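To start, the structure itself, in structure tokens.
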Amino acid sequence: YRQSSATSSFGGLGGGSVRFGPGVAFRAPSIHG
């Protein structure tokens, strides 16, 4: 599951995993797994 929240803060990356600042608001990982 690709993770995304901030815009134009990581550029165009194939993988969802992007660098995060002091505080990033993103969808928390699913309970599943």
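Heads up, chain A uses Swiss-Prot numbers, so what you see runs 6-38.
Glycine residues also receive a Cβ, built from the backbone N, Cα and C atoms like all the rest.
What Swiss-Prot says about this protein:
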MUTAGEN   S10 to A  No effect on phosphorylation; no functional effect
MUTAGEN   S35 to A  Abolishes phosphorylation; induces perinuclear collapse or short cytoplasmic filaments
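Between the mutagenesis positions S10, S35, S10 has the most other Cβ atoms inside 10 Å of its own Cβ, all protein chains included. Taking the Cα atom of each, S10 (mutagenesis position) and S35 (mutagenesis position) are about 16 angstrom apart.
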